[PDB]
Amino acid sequence: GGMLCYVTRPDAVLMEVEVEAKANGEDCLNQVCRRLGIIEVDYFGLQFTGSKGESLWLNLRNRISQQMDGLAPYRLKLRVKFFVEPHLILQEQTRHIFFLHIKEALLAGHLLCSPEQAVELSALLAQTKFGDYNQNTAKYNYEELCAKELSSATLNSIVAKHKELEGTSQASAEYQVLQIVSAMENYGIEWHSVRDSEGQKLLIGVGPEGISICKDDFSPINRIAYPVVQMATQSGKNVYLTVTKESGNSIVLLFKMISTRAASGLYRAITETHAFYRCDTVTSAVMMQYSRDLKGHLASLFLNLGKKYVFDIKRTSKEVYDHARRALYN
């Protein structure tokens, strides 16, 4: 009955969003964006946590009430779904929200960086929160982004770099954070917790370039691009990716997920990310998938001749007459 949604913004602020009882996910997010002054809505999504504690994206085309059936009070987290190059974001509020999202990922160690990267980033984050250097108010955060803190030895370089930023406006400092983070290898990569057969706890990253495979954010086993991935399917708690090897050999990768919703989430993450970054239009992405289905249906039609089409006759009426002529002459 004209249901209430508790939307958490990336600056930790809770919004009370009243939507129509049978409203879609797009209706929530649109009202959230209208109230935040966001025009570039298509970069955003609403994250929620399912029955099995798994983080899922709200489907903008379906009803909220169906998608979040059991789980009430309806709690949604406003998040950037599609990361693009910071300069390509035309509105300043949208840029600030990308920064809010990126700062949170950094301060939670969800994007680990080299000591050299962590020095400039720690100084830029200081300039953003407090402004130009002041001994009274100048707290830093080097430990969260990096592996270990080098104490005074590195703090002297971070206090040195924050001093070089004297004059850098809040917006500019934020833009540089976005610029540095957008250059990173794992920028715009969405990590999903899976199972390789029964053996290992693998982590799948869906990003603009393609699917990334690694065991708990370690050395990437395969940084597979999208043209290499032939097909993908979802069955229950499983995800069946059809990826082809350099020799033409189609090696079907298997992943086991915590739930059916989580398995759907990854399948949708592959289809959606590919279409967003690799297709001209949604129509084009719909076509590409359709074409791949017909193409594949015909590839199975020619994998299995005169056995089924057996005839008892050795000759036709014409052949009989000609064989009788030839037989007598020769």
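Numbering starts at 1 and runs along the chain as it is shown here.
Structure method, as recorded: X-ray crystallography, 2.5 Å.
Placed from the backbone N, Cα and C atoms, the Cβ positions cover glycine too.
Among the features that Swiss-Prot reports, domain 'FERM' is placed at 3-281, with the record citing sequence analysis.
According to Swiss-Prot, the mutagenesis experiment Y267 to A (Swiss-Prot position 265) carries the following note: Unable to clear LDLR from the plasma membrane. In sequence order, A232, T233, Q234, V239 constitute the residues six or more apart from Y267 (mutagenesis position) in its chain with CB-CB distances below 8 Å.
Record note (Swiss-Prot) on the mutagenesis of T271 to R (Swiss-Prot position 269): Unable to clear LDLR from the plasma membrane. In this view, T271 (mutagenesis position) is surrounded by 15 other Cβ atoms within 10 Å of its Cβ, with every protein chain counted. DSSP assigns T271 (mutagenesis position) to a helix.
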